[PDB]
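Undergrad: One structure, pasted below without further comment.
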Protein chains: 4
Amino acid sequence: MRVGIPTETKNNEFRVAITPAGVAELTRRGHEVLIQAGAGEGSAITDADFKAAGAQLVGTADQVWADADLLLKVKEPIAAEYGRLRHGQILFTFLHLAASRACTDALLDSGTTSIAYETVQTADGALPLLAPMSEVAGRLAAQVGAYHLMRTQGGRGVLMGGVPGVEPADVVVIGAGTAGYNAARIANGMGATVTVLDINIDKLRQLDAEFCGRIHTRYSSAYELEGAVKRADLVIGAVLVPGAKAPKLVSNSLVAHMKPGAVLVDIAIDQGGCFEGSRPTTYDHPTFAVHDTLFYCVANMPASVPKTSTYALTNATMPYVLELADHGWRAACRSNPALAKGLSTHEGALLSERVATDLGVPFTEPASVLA
Amino acid sequence: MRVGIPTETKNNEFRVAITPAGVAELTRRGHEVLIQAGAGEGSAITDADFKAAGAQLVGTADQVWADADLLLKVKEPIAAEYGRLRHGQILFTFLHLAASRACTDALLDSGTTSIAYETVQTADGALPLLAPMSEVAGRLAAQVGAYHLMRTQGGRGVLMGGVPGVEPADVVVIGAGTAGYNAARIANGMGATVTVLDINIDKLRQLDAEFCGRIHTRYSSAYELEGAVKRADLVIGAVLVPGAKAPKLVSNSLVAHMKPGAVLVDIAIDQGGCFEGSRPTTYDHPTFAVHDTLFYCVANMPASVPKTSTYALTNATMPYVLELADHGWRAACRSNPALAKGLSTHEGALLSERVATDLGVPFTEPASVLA
Amino acid sequence: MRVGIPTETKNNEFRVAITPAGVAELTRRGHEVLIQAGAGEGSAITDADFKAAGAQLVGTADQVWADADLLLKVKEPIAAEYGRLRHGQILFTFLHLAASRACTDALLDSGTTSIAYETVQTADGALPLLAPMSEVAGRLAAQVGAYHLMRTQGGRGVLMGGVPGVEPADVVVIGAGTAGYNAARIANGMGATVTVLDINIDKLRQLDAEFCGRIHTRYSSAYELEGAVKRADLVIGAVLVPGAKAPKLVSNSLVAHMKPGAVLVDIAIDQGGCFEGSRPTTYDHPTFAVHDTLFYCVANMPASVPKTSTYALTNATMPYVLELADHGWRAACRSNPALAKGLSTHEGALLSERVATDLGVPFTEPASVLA
Amino acid sequence: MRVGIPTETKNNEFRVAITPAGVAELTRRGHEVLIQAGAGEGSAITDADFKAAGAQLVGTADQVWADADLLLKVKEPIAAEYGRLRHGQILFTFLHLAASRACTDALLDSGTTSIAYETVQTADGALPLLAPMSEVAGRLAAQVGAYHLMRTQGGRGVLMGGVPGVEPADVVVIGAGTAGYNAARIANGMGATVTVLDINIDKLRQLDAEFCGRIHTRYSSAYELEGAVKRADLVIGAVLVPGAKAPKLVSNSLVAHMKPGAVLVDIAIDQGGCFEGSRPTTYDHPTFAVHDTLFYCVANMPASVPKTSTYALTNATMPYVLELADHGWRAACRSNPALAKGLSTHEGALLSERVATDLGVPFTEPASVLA
Ligand SMILES: NC(=O)c1ccc[n+]([C@@H]2O[C@H](COP(=O)([O-])OP(=O)(O)OC[C@H]3O[C@@H](n4cnc5c(N)ncnc54)[C@H](O)[C@@H]3O)[C@@H](O)[C@H]2O)c1
Ligand SMILES: NC(=O)c1ccc[n+]([C@@H]2O[C@H](COP(=O)([O-])OP(=O)(O)OC[C@H]3O[C@@H](n4cnc5c(N)ncnc54)[C@H](O)[C@@H]3O)[C@@H](O)[C@H]2O)c1
Ligand SMILES: NC(=O)c1ccc[n+]([C@@H]2O[C@H](COP(=O)([O-])OP(=O)(O)OC[C@H]3O[C@@H](n4cnc5c(N)ncnc54)[C@H](O)[C@@H]3O)[C@@H](O)[C@H]2O)c1
Ligand SMILES: NC(=O)c1ccc[n+]([C@@H]2O[C@H](COP(=O)([O-])OP(=O)(O)OC[C@H]3O[C@@H](n4cnc5c(N)ncnc54)[C@H](O)[C@@H]3O)[C@@H](O)[C@H]2O)c1
């Protein structure tokens, strides 16, 4: 089997979907690894480091996409890449299909077989391949939120943690999962007063236990959500139902009642946004205004700390990459139920129910492709 | 007596030297309070809020400077203000005289009588008027340091706290006083591994006690400083000898051997900078490069979070402002040795020994002006 | 049924496989309990204490081995005990068969039926009978490691926790399971800077959550493993694949590049050792040298704190002892899949797959012995 | 002035009274530094390291003692060194004179001028040169106490921290000063339940605040002392009255009522011992028995971790060494009242009142030697 990794083309995307250690393991097992030259440059991995591990460097993107049986990526295919999608080829990357009909249609029309990092799910309900990017983004959201709270950046001009005698910032985190817990933890470490909302009370119990009383928890009812968002300096949206679109929890009329200069960071923007006003932005133009608040909506957040995120991602992905490479996609998916649950696309068939329900028709096929 | 507060004119300076509560106290005691129109706008204090407390609003800066016996500021007089300096007037603000020959010269030449906030010193050695601004700055340094470590900003692209399985950022703080303790505390809260250096072992003992083992402490010898700074992702300089220039502890050749994309935040920039390459910068152009590292040297740091810092500052200054207004400068200074230590300038005489020795001649007069 | 407990014969083994409370439960249910006189003396349990609970005291070891249907021990049979092994007898103890061809062969040849404490495994993957001994050994490892770091015992002469102004010891723990978590917790409590490595990222996540940032986590790749071990003063090997031999993770060539006087504690020595140079030692001669480092390799660790470890063990084992005594071995194993997983040996058949593949041939039989 | 450092001669004493950084400072100021060849070897400081800093290496001890105006040591002169004591020479070291009539007499008869590290005391009551050795010894006491609690070393066989479901060791620390606070902190970090006693309630308050409820505090009356010691597994004596002999707080009759295998560590053994049965031991024979308990009585404790303790000591002593070298002993003592408090001996006169009243006659002279 032939494994390809191309350079990420999305705006400011510095991650790469493999490191030399991973190349070494693949080649040890007799697979060939093709890598677009310069693909690891964002993450400070030279073409030479890749070579030394047994990779064949290739001059252009086109030659990675043709040739490769298993295409490993970080982000979803962008428009300019739709034409590179092949019929007898496995695509393994973050897809976020429920948020992009165009990407979904491009996968279905090309007949490619695709597996989403973010829907790979173990029996206990964890998402081990999203988890590490949720950790990075949760932590990032508190830092960038803290920074944009300065007057100098258009925020209301309060210091996260206050100083003795003077009140700290008021931070609300919607969602007590991986990203939410990490956002809350960092925000609390900077001295903010932190409140997190979720519909799952057990998630609130764990948070309550972990910090004794320090992080406040509220049940995420409409009343309770409005009360907290109204008073907040910084709101972080970190909500998920694993493969689904993402509920609109904060309306524009709500934001109209917020303190001027408040900042809202929508981690749930890949996947759709959990604020009504959310729209994907980029690291070049990260923010925009909604009634006197400032919105921060970068899809692709982990990309700005590639030294951390590249390693965090590939430590998690490799064992699945190896299962795919050794056994081919079906069989890997028959042996590994968590990998099966990541199956999204095959020969024009939409294999994920949540995506299908949210996208209107398509219509599912379950996993009678697994025969 | 007549108390004047003008609008701050330094770049991006949003603080104001008094709040309504302070105005009300002054007025209740029979003093007149003159305030430049719009002085509190940066801090969200309206001209109307100031009136309600008993202040006379004045259309121009010039009328505040002429007329006021006691002039309250936040920052030092800047060049455009040198001509406003008067002979029979008390100026109470942050001066940082050892770092500016020009400003010292202008104070001497005008015959003004000046008290520096930053050299008001209690018997125990504390600096109660600097302390709140060192708190804000120390906490800001960690925040802005974390942000500039993103590849997106020119930094090396590591997340402060790392994520499980991946190392965190390596933070070194030079100086374990108010600013350095606070920078250390926030850096630690964001999950960084933190080392602080000082020549004062007792300061190191306190920090060791407060965080059990969590914050590492190193005795600040040349060898220990070089070792730590070489390995650092973020270096925060927080050194002071109370009225003095500030030693150059980190040489350019040392920074030549640092990791590419490291960031150095020099909180000791007012006062002169403790890195050899430091130079005062502004919120409009905060950073610049030195051999592949990024330097951050905003004099003026607390200005960006005025909602926090204006209150933190005036909570501390008000009792001293009251002593000055009720009794006049000599007598206030005869009564309160902490105030006497802040005496910098009177009728062409330099009253501060540290400033004097550092500025070359001038030559001290001690406080036989207190008669 | 008749239950026998002999005196432990291994070097410095002070534990006993049962306490008076356990004897009393067995007796209440109509079983006979035979105990070698003096078996509880290492753990401060007198012959009289055992009598009061309903035990028959027996003068010699031989009479316990013959006579007893269920033989409860703490350690594996040693060579002088091979001749005591009988055909229609249940042996329940720590076995570690993958580390001893001889002990395995002796059980096979004797036809005895044996269940290993260390492979009794519940549905969630936990090893409830190993666990309390991993807690003791993990906590012991940090203690004894701390001690042998003194120059006086051959170590490099650094204090675990340092003192303010001076760096602490650098501790690496390989394996984030029960013993690793416990070693890290105590090492950290003593002020050391602690890094733990594992291939299981979820175990890294738990450890990151429990101590906030305080215990560092590193993904266990060969590169990360080398980096960390090279810099360490104390290395603790706590790696564990349930019934298997144990990977050699630290080569002799690697130890040759370690700081002189470093100490390596191999908790995984029962089971084979995870350092290349490891070899079982005893409490009489616990350490030996390997290239200027000091190895500590006591199989048997919990034996030195029997007041703690005898109770910790028997609190966990008793419910399983009761099921075996009441129902006999098959039936107990038919009803309790956790107990079935501990089945090692019966009438010349090796019942553990991991042991079988590690020992070369033998060849498995699965549990068609359960009929 | 000429400064000499000889090799420490006490049993297992691996510390050295100076480091290369200290030699370099002395040399820079125009002083001569003479060092016995091999003096730094216990602390891994080579003869070459000392040369590079400007030191003259000397072949024998005798030549350091003759020749040197200022003689810097770590331990007190031992008997084989009494003949080396000279008239016009400053001795600066740990003395513990109230515990040795012989050493005192030898200093008196020789006419030497001696300053004790342990009685150098600042205005606030702190002992800055003792302090770093009390930190090391306090942390060591918990480590070595933990170790000797193993049955394998004669202790009762309880693990410091217990394990879930089983009780931890019960630790009592007598004295809540530097060593006591440090012993408690490490004991607690290892999971023991820790009670500390002192007659100074404010020290009890500090310790209650620092650990919230976690470290128990008891007022040290005879009733409370007996109650706590009777129930303890580990007792640490850390009591300290600055220059005095040290009260016998724990009688032999009391130890007769202790649990068998209990361990008593007498940190206050330099200075005389605070247990009736205490007697100075060495690292070669650290322990002895007293009524079924085990006593640990190493005078000299910090010597086993010289990598830590040499730096901790010399970081504190250097500024005082510099004052002595530059100005000579009187003058240094006239300028620095803290140094004056360390004055012990001059031309046959005993200058310490506490030592004098404890040793019976001698008789004080105060510091009319300072003229
Ligand atoms: N592109 C990026 O920069 C990036 C990176 C990582 C994660 N994310 C996104 O962050 C979001 C959350 O990620 P995660 O891994 O923490 O998910 P998670 O599965 O761990 O947590 C989701 C949590 O949100 C909660 N939730 C669902 N509906 C809710 C509601 N109506 N009100 C309050 N809480 C609700 C759930 O109960 C759950 O506890 C996802 O949309 C994910 O895609 C984005
Ligand atoms: N303009 C601003 O944005 C701003 C605001 C606040 C404070 N500051 C500056 O921050 C600096 C720190 O102020 P602070 O209140 O924390 O001071 P502080 O007096 O409380 O502490 C300073 C510490 O530096 C240590 N130090 C002195 N010399 C040293 C050396 N050579 N090596 C290592 N440590 C040394 C001292 O021992 C002391 O503990 C000052 O320069 C102050 O002016 C700037
Ligand atoms: N005889 C004794 O004194 C004594 C007592 C108790 C336990 N032990 C030994 O301690 C060892 C650890 O036991 P435990 O109960 O903690 O086991 P555990 O299963 O709870 O955890 C072991 C950990 O090792 C990790 N691991 C496996 N392979 C790894 C790899 N190659 N790199 C890094 N990590 C890896 C696993 O992921 C797991 O998290 C076992 O060998 C056990 O027998 C010895
Ligand atoms: N040689 C060594 O290895 C070594 C090293 C360092 C310290 N020490 C010894 O440790 C002892 C403690 O030193 P330290 O630096 O912690 O002293 P310290 O002065 O900081 O504290 C000693 C404490 O003992 C308390 N104390 C005095 N009388 C008491 C009484 N009768 N009952 C209860 N508490 C009482 C004091 O109140 C004080 O808080 C000293 O003897 C010191 O010499 C030995």
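Structure method, as recorded: X-ray crystallography, 2.6 Å.
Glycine is no exception: its Cβ is also placed from the backbone N, Cα and C atoms.
Got these off Swiss-Prot a minute ago, pasting:
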ACT_SITE  B:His96  active site, proton donor/acceptor
ACT_SITE  B:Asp270  active site, proton donor/acceptor
BINDING   B:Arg15, B:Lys75  substrate binding site
BINDING   B:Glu323, B:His327  Mg(2+) binding site
MUTAGEN   B:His96 to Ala  Completely inactive mutant
MUTAGEN   B:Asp270 to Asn  Completely inactive mutant. The bifurcated hydrogen bond between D-270 and the ribose of NAD is replaced by a single hydrogen bond
MUTAGEN   B:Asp270 to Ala  Completely inactive mutant
Undergrad: Do any residues at least six apart in sequence from B:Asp270 (mutagenesis position), in the same chain, have a Cβ closer than 8 Å to its Cβ, and if so which, in order?
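TA: Listed in sequence order, they are B:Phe94, B:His96, B:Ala99, B:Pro280, B:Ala299, B:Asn300.
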Undergrad: In Å, rounded, how far does the Cα of B:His327 (Mg(2+) binding site) sit from the Cα of B:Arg15 (substrate binding site)?
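TA: Between the alpha carbons of B:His327 (Mg(2+) binding site) and B:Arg15 (substrate binding site) there are 27 Å.
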Undergrad: Please list residues from the chain of B:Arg15 (substrate binding site) whose Cβ is under 8 angstroms from its Cβ, counting only those at least six apart in sequence.
TA: B:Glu8, B:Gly42, B:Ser43, B:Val74, B:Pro302, B:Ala303, B:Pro306, B:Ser309, B:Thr310, B:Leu313
Undergrad: If you measure B:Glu323 (Mg(2+) binding site) to B:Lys75 (substrate binding site) at Cα, how many Å is it?
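TA: B:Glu323 (Mg(2+) binding site) and B:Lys75 (substrate binding site) have their Cα atoms 21 Å apart.
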Undergrad: Relative to the Cβ position of B:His327 (Mg(2+) binding site), how many further Cβ atoms are located within 10 Å?
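TA: Counting Cβ neighbours of B:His327 (Mg(2+) binding site) within 10 Å gives 15.
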Undergrad: Name the residue among the recorded positions B:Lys75, B:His96 whose Cβ has the smallest number of other Cβ atoms within 10 Å.
TA: B:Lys75
Undergrad: Just checking: which of the recorded positions B:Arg15, B:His96, B:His327 have a C-beta under 6 Å from ligand 3?
TA: none
Undergrad: Around the Cβ of B:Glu323 (Mg(2+) binding site), how many other Cβ atoms lie within 10 Å? Please give the count over every shown protein chain.
TA: 18
Undergrad: Anything from the recorded positions B:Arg15, B:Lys75, B:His96, B:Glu323, B:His327 with its Cβ under 6 A from ligand 2? List those in sequence order.
TA: none
